[PDB]
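Working notes for the structure below.
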Amino acid sequence: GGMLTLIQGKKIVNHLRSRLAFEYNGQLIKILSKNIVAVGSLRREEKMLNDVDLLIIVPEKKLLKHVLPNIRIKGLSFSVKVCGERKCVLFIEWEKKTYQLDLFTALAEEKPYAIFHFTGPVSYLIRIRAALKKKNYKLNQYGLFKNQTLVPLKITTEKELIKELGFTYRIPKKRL
Amino acid sequence: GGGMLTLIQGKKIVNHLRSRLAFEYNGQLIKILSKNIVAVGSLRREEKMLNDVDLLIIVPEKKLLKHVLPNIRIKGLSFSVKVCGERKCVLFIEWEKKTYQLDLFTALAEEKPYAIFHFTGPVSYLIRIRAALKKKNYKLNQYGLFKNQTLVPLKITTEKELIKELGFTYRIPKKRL
DNA sequence: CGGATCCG
DNA sequence: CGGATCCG
Ligand SMILES: [Mg+2]
Ligand SMILES: [Mg+2]
Ligand SMILES: [Mg+2]
Ligand SMILES: [Mg+2]
């Protein structure tokens, strides 16, 4: 995939928001715009992007085997590089140029943890996770864990998660 | 994605590749020798249909690992790179108007028997062997035999010698399970 | 830092 | 079973 400007990425996401769907045992099921979250360097508002990252919120665990492996994009030329239930990397054609589109899935209960993970940047996550690891925790895209057991946090949004974990809330573009 | 191949098709592809593999080392084209190219995977196990072609490249110096697969060259053959690093490089190659997957792996000379053992498989066989060794506080991989994170210096050269030294019955590749 | 998908 | 490359 070629590199994109921030505005090019935003235009691609805008286009994709009404055109994502998946095939579920022969039935085309549309993915709702409210369940599509821009993540990665695009959410961090970086001037150039290596690719476009979208997080898809899947409402039922049983649908994970169907969503990314049978992903459909109305009107758009694409091919699949690698694809499973949780990550699907596509090469898309946008105005005669090839760009990389990375799709990820989260369940509703994972959403704040997934948004936190997929926003990055990697350096920031490593720091946060190292600090939590010193206190016998493990943070990932699915939850907060201690002794391989989910720590049930009373939170909904990414902001609530970050503050509950004991860190300073920063907007995506100021996380470093 | 790559299409499936017959055993003969795989063998023909390997035969062709044996004289045509090289790599670029700081602007210098260095040919890979046929003696340092080993057919591995399902091709070595003589399976009737193959999902891809697996080659193990024996690299004579540790310093070359950063150069070999990341600057791989194949004379005359159309290919593209899917994923690539120092130890694994997956290519899609064009062979008689069809696309196939070619998987290249690297081993150092001292790793050769271990690498051949690993890359021959099948997976079920390796899991069984490794589970048994794990019970005795060993760890076997493509690079060596280890105990307490330390290389167990075995006095062996070939894959057959390794298998017997590990305490297992030697079987030819096609009879491993 | 931690996991996904892939490699035998 | 154990590791590589790539994902944030
Ligand atoms: Mg990205
Ligand atoms: Mg991406
Ligand atoms: Mg193979
Ligand atoms: Mg292979």
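Numbering starts at 1 and runs along the chain as displayed.
Method of determination (from the header): X-ray crystallography, 1.9 Å.
Just so it is clear, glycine is given a Cβ too, placed from its N, Cα and C backbone atoms.
Residues or ranges marked as Mg(2+) binding site in Swiss-Prot: A:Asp51, A:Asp53, A:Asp102. In Swiss-Prot, the entry for mutagenesis A:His117 to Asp (Swiss-Prot position 115) states: 18x decreased dG:dGTP misincorporation. The structure shown retains the original residue. A mutagenesis experiment is reported in Swiss-Prot for this position, A:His117 to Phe (Swiss-Prot position 115), and the note states: Slower dG:dGTP misincorporation. In Swiss-Prot, the entry for mutagenesis A:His117 to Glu (Swiss-Prot position 115) states: 36x decreased dG:dGTP misincorporation. The structure shown retains the original residue. Quoting Swiss-Prot on the mutagenesis of A:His117 to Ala (Swiss-Prot position 115): Complete loss of MgdGTP binding and dG:dGTP ternary complex formation but not dG:dCTP ternary complex formation. Here the residue is the original one, but Swiss-Prot notes a mutagenesis experiment at this spot, A:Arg127 to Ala (Swiss-Prot position 125): Loss of DNA binding affinity. Decreased dG:dGTP misincorporation. Record note (Swiss-Prot) on the mutagenesis of A:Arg129 to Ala (Swiss-Prot position 127): Slower dG:dGTP misincorporation. Record note (Swiss-Prot) on the mutagenesis of A:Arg170 to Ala (Swiss-Prot position 168): Loss of DNA binding affinity. Decreased dGTP misincorporation.
Here the mutagenesis positions are A:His117, A:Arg127, A:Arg129, A:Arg170, and the one with the most other Cβ atoms within 10 Å of its Cβ is A:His117. Counting other C-beta atoms within 10 Å of each candidate's C-beta, the binding-site residues A:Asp51, A:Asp53, A:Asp102 are led by A:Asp53. When the C-alpha distances from A:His117 (mutagenesis position) to the binding-site residues A:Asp51, A:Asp53, A:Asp102 are tabulated, the minimum falls on A:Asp53. A:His117 (mutagenesis position) falls within a helical segment according to DSSP. In the three-state DSSP reading, A:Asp102 (Mg(2+) binding site) counts as strand. Residue pair A:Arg170 (mutagenesis position) / A:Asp102 (Mg(2+) binding site) shows a Cα separation of 24 Å. For the pair formed by A:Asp53 (Mg(2+) binding site) and A:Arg129 (mutagenesis position), distance between Cα atoms is given as 22 Å, rounded to the nearest Å. Excluding the listed site residues A:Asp51, A:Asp53, A:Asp102, the same chain places A:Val39, A:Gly40, A:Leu42, A:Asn50, A:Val52, A:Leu54, A:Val89, A:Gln100, A:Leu101, A:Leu103 with Cβ atoms within 8 Å of the centre of the Mg(2+) site Cβ atoms.
Counting only the Cα atoms, the space from A:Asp102 (Mg(2+) binding site) to A:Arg127 (mutagenesis position) is about 24 angstrom. Separating the Cα atoms of A:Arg127 (mutagenesis position) and A:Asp51 (Mg(2+) binding site) is a whole-number distance of 24 Å. A:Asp51 (Mg(2+) binding site) and A:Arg129 (mutagenesis position) have their C-alpha atoms 25 Å apart, to the nearest angstrom.
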